[PDB]
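Novice: Let me begin by handing over the structure; questions about it come next.
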Protein chains: 6
Amino acid sequence: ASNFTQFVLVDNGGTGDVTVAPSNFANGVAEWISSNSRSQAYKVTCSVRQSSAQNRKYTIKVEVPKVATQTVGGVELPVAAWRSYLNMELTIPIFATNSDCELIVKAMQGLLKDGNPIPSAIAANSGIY
Amino acid sequence: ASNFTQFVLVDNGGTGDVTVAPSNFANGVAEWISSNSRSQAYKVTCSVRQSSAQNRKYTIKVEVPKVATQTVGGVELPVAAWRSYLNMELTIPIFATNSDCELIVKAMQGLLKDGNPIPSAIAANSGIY
Amino acid sequence: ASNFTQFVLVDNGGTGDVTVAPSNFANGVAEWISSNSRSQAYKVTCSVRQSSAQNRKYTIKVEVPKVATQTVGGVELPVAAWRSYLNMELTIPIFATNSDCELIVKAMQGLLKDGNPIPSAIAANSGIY
Amino acid sequence: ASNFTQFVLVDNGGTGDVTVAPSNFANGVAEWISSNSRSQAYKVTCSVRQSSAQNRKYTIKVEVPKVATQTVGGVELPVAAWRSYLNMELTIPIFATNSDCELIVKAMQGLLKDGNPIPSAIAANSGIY
Amino acid sequence: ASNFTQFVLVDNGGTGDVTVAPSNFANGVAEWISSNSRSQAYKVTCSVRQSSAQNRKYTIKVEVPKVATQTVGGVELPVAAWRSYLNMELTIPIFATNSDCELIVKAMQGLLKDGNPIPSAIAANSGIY
Amino acid sequence: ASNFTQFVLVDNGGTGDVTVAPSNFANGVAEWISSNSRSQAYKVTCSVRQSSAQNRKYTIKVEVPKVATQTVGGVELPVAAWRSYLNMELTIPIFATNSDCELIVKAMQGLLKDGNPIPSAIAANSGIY
């Protein structure tokens, strides 16, 4: 392998897709950013570490820009009104095989699949009802 | 509507799919568990809260068990050998439009799409490199 | 989806049926109340909690009023002359599958079925003999 | 005449029906037990007492076992892997006529009737939602 | 019944009406919001509780956006310059029948009817004179 | 003008309508009471105050009595068996235009229109569900 490569973060069906590319590897933390100012960029970082004697942990973080009414290349303050932050932590016991790990990835793909409760709630600015 | 519906958490192509159904809404925490003894069930919970004056925060958790049968005191009990835990928090500014919110959902879907860096590392007990 | 809906508590053929409707779900205690004066209403509450490491416990309560009018100083109010209080607690180990729980439910329906010892004793102001 | 007789606790069509038979009536506590090993038997007890000046109170209890075999040192015994414990108390004022008691009984049968909220929650290892 | 449904909050005669739809039910508090960002949304919430031994209380809250000079989807600060808050508390004695309650609703409909003092004062940025 | 005029608080279709008339403006609190002994009258009060440098707050109260005749000391007195109290506060920013204010009035009128969720729950001694 060598998985540290560019990938499509937001798939808008070929036209206006957001591609994110490797931008930093300081300390083993892989970083990927879109082609924007760092204030308006889509950013992804990922690292693994053995959290304890029985677990390995993946720390994945994603920053997404508020796009509606955005001024490209502009200075938009406060920073907090213009950015969403996603923080994921995946704890996996050292006994998990590649197969066990593949199933965990499917559980994550299903949780966020289109039409399911969680992504529908988020996209509609809602909770569960 | 009522977005509090069942969904398939793990899609094993119509056969051995893991579907999860609504099971509790006590204390404002929506819960969904699979059809199993509570000792072996998959569990998904979601709650939203106005974390600050200008934010809303969704807390989502998924538990994927590794089921086993354990002999305790000479008797067999349905049990989970271990569990994998996903904990996610998503903070969204109150200024985010529904289309701004659909953007966050797609980003999360693209992040875990098969073939992309992150779900590839996880499924292979590997880090990003 | 919801099971927090109205239902017929007392079935009197299809007329004079007592229907209890959702009223409040504060702190994990679901409450249902019949219509008209809250003072003469039937009441049902239900909650579940993990009573211990291996047990989940339901606490169900029902109140059946003896509907009456109170006249004091010529001012009459709709009241309940008195009430019966049913308090039940059901402890179920976390090892119980859905099948096991369905059996527990049949055991409860069988206990109270018409003609059986217990519902006959109650219905006739009696004990066992 | 007697109401201290055997009855079907669990009706499974006409076969696999669990029948509970009188066993002991010491100190005002009537007891019923199913056949075979007392260790794997169902148990029902019932008593009535004048709880206070105006109230009579019934204390009914039911135990549903999880039938299993215990093997220790090669010696196997018929045991109950675990048990659910139903404990109910019904308080009825001495002013209740037979008609009033019959209504109380219908209220109890209605609460547990198939399809209603409570028996559905229990049968599915759930709470209210 | 099942009254938790979408309704027209602001009737502008079919064209440009504001519809508000169910968006949250955490803790028994029903919420309805319009299709906007949460900062610019019309929001309604409602809950009932027995406030004391003799009263039931409804807590209804409504948030209305300042529409003149509004930038749809924009970040408008301070939040307080752009929102009106309505807070209603209805205390009803447990003796109130459905009929008594219907009259209370009429008293509320009359108080706010078009052309009456209170709604005229509010709409004209005035007090009473 | 002078918006301090009488109006019909409860419209019972021209017959048994409850009209309320101006009765006091002492201390800047406009008051309106129905044609009854002060012990049995409906009462409506309204006051506006510049609650903050940038807000104005209207405080409105309505009292709906349940009239009765009570025998005190062997003598009959016109009395109110009980009273229902509505307390509303509406905070409006000083930046709100008259059309912004007409928007708040319509929202309040739509909220209580017959058939909508809230006035339906209230009139039925029910919560929202």
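Throughout, chain D uses Swiss-Prot numbering, with the displayed residues spanning 2-130 in order.
So how was this one determined? The header says electron microscopy, 3.9 Å.
Every residue, even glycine, has its Cβ placed from backbone N, Cα and C.
This is the feature table in Swiss-Prot:
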type	residues	note
MUTAGEN	D:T46 to A	Loss of repression of replicase translation. 80% loss of binding to the operator RNA in vivo
MUTAGEN	D:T60 to S	Loss of repression of replicase. 20% loss of binding to the operator RNA in vivo
MUTAGEN	D:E77 to A	No effect on the organization of the T=3 capsid, but with a loss of thermal stability. No effect on infectivity
MUTAGEN	D:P79 to A	No effect on the organization of the T=3 capsid, but with a loss of thermal stability. Complete loss of infectivity
MUTAGEN	D:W83 to R	Complete loss of viral assembly
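Show me how these features fit into the structure around them.
Specialist: Under the three-state DSSP scheme, D:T46 (mutagenesis position) falls in the strand class.
For the recorded site, D:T60 (mutagenesis position), the DSSP three-state label reads strand.
Here the Cβ of D:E77 (mutagenesis position) has 11 other Cβ atoms within 10 Å, regardless of which shown protein chain they belong to.
In three-state terms derived from DSSP, D:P79 (mutagenesis position) belongs to an extended strand segment. Within its own chain, D:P79 (mutagenesis position) has D:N37, D:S38, D:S40, D:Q41, D:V68, D:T70, D:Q71 as residues 6 or more apart in sequence whose C-beta sits under 8 angstroms from its own.
Taking a C-beta cut-off of under 8 Å and a sequence gap of six or more, D:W83 (mutagenesis position) has these contacts in its own chain: D:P66, D:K67.
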Novice: I'd like the Cβ neighbour count for D:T46 (mutagenesis position), meaning other Cβ atoms within 10 Å of its Cβ, all protein chains included.
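Specialist: Within a 10 Å radius of the Cβ of D:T46 (mutagenesis position) lie 18 other Cβ atoms.
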Novice: Name the residues of the same chain, 6+ apart in sequence, whose Cβ is under 8 Å from the Cβ of D:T60 (mutagenesis position)?
Specialist: D:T46, D:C47, D:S48, D:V49, D:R50, D:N88, D:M89, D:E90
